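Down below is the structure, laid out as C-alpha coordinates.
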Amino acid sequence: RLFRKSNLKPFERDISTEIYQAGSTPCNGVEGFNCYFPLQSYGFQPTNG
Amino acid sequence: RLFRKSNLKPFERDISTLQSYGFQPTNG
(Lines of atoms letter the chains of each structure in order from A and count residues from 1; the text may use other names and numbers.)
(Lines give C-alpha, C1' and ligand atoms only; values in the text may rest on other atoms or scores of the structure.)
Protein backbone atom coordinates (compact mmCIF):
# COMPACT_ATOMS: atom_id res chain seq x y z
CA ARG A 1 0.00 0.00 0.00
CA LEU A 2 1.23 3.48 -0.95
CA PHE A 3 -1.88 5.63 -0.36
CA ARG A 4 -4.49 5.84 2.39
CA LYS A 5 -7.27 8.09 3.63
CA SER A 6 -5.40 8.77 6.89
CA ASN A 7 -2.80 7.23 9.19
CA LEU A 8 -3.09 3.69 10.54
CA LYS A 9 -3.41 2.85 14.22
CA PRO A 10 -0.88 0.38 15.69
CA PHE A 11 -1.67 -3.34 15.32
CA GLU A 12 -4.27 -2.63 12.62
CA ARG A 13 -4.37 -4.24 9.17
CA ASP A 14 -6.58 -3.46 6.17
CA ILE A 15 -7.75 -5.82 3.43
CA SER A 16 -9.99 -3.59 1.27
CA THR A 17 -8.50 -2.80 -2.16
CA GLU A 18 -10.19 0.19 -3.82
CA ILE A 19 -8.78 3.17 -5.72
CA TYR A 20 -7.49 5.70 -3.17
CA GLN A 21 -9.00 9.11 -3.89
CA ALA A 22 -6.61 12.04 -3.49
CA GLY A 23 -7.76 14.87 -5.76
CA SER A 24 -11.52 14.32 -6.17
CA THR A 25 -13.22 13.41 -9.50
CA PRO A 26 -13.92 9.73 -8.69
CA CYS A 27 -12.40 7.45 -11.31
CA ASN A 28 -15.35 4.92 -11.32
CA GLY A 29 -13.06 2.37 -9.68
CA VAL A 30 -10.18 2.28 -12.13
CA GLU A 31 -6.80 4.02 -12.15
CA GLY A 32 -7.36 7.77 -12.44
CA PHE A 33 -5.60 11.09 -12.96
CA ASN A 34 -6.47 12.28 -9.46
CA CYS A 35 -7.48 9.18 -7.57
CA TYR A 36 -4.89 6.41 -7.52
CA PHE A 37 -4.86 2.72 -6.60
CA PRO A 38 -2.75 2.19 -3.46
CA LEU A 39 -2.06 -1.51 -4.13
CA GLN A 40 0.97 -1.96 -6.40
CA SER A 41 3.64 -4.62 -6.85
CA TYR A 42 7.36 -4.87 -6.14
CA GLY A 43 10.00 -5.49 -8.78
CA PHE A 44 12.74 -7.88 -7.69
CA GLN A 45 15.97 -8.71 -9.51
CA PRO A 46 18.66 -11.33 -8.85
CA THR A 47 21.45 -8.81 -9.59
CA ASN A 48 20.02 -5.73 -7.86
CA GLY A 49 21.53 -3.82 -4.95
CA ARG B 1 -17.18 17.39 3.37
CA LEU B 2 -17.73 16.96 7.11
CA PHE B 3 -14.17 17.32 8.46
CA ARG B 4 -11.35 19.80 7.94
CA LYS B 5 -8.13 20.89 9.61
CA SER B 6 -9.50 24.39 10.31
CA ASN B 7 -12.05 26.89 9.03
CA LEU B 8 -12.23 27.94 5.38
CA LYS B 9 -11.66 31.49 4.17
CA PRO B 10 -14.39 33.08 2.01
CA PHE B 11 -14.29 32.36 -1.74
CA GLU B 12 -11.94 29.40 -1.21
CA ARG B 13 -12.54 25.89 -2.54
CA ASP B 14 -10.65 22.68 -1.82
CA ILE B 15 -10.23 19.68 -4.12
CA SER B 16 -7.98 17.54 -1.89
CA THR B 17 -9.54 14.32 -0.60
CA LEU B 18 -15.60 13.22 1.99
CA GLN B 19 -18.85 11.28 2.39
CA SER B 20 -21.59 10.32 -0.05
CA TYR B 21 -25.15 11.65 0.14
CA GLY B 22 -28.47 9.82 -0.08
CA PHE B 23 -31.60 11.03 -1.87
CA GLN B 24 -35.16 9.72 -1.65
CA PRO B 25 -38.23 10.52 -3.77
CA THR B 26 -40.71 10.25 -0.87
CA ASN B 27 -38.57 12.01 1.74
CA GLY B 28 -39.46 15.22 3.55
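The residue numbers of chain B are those assigned by Swiss-Prot, with the residues present covering 454-470, 492-502 sequentially.
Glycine residues also receive a Cβ, built from the backbone N, Cα and C atoms like all the rest.
These features come from Swiss-Prot:
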MUTAGEN   B:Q493 to N  Reduced host ACE2-binding affinity in vitro
MUTAGEN   B:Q493 to Y  Reduced host ACE2-binding affinity in vitro
MUTAGEN   B:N501 to T  Reduced host ACE2-binding affinity in vitro
MUTAGEN   B:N501 to Y  Increased binding affinity to human ACE2
VARIANT   B:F456 to L  In strain: Omicron/EG.5.1
VARIANT   B:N460 to K  In strain: Omicron/BA.2.75, Omicron/BQ.1.1, Omicron/XBB.1.5, Omicron/EG.5.1
VARIANT   B:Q493 to R  In strain: Omicron/BA.1, Omicron/BA.2, Omicron/BA.2.12.1
VARIANT   B:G496 to S  In strain: Omicron/BA.1
VARIANT   B:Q498 to R  In strain: Omicron/BA.1, Omicron/BA.2, Omicron/BA.2.12.1, Omicron/BA.2.75, Omicron/BA.4, Omicron/BA.5, Omicron/BQ.1.1, Omicron/XBB.1.5, Omicron/EG.5.1
VARIANT   B:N501 to Y  In strain: Alpha/B.1.1.7, Beta/B.1.351, Gamma/P.1, Theta/P.3, Mu/B.1.621, 19B/501Y, Omicron/BA.1, Omicron/BA.2, Omicron/BA.2.12.1, Omicron/BA.2.75, Omicron/BA.4, Omicron/BA.5, Omicron/BQ.1.1, Omicron/XBB.1.5, Omicron/EG.5.1; May enhance affinity to human ACE2 receptor
VARIANT   B:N501 to T  In strain: 19B/501T
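Known features from Swiss-Prot, placed on the structure.
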| residue | record | DSSP (3 states) |
| --- | --- | --- |
| B:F456 | variant position | coil |
| B:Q493 | mutagenesis position | coil |
| B:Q498 | variant position | coil |
Other CB atoms within 10 A, centred on B:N501 (mutagenesis position): 6
Pairwise Cα distance for B:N460 (variant position)/B:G496 (variant position) [Å, integer]: 25
Proximal but sequence-remote residues of the same chain as B:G496 (variant position) (Cβ under 8 Å, at least 6 apart): none
C-beta crowding around B:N460 (variant position), within 10 angstroms: 6
Nearest-integer angstrom distance between the alpha carbons (Cα) of B:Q498 (variant position) and B:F456 (variant position): 25
Packing count at B:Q493 (mutagenesis position) (other Cβ atoms within 10 Å of its Cβ): 6
Count of other CB atoms lying within 10 Å of the CB belonging to B:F456 (variant position): 7
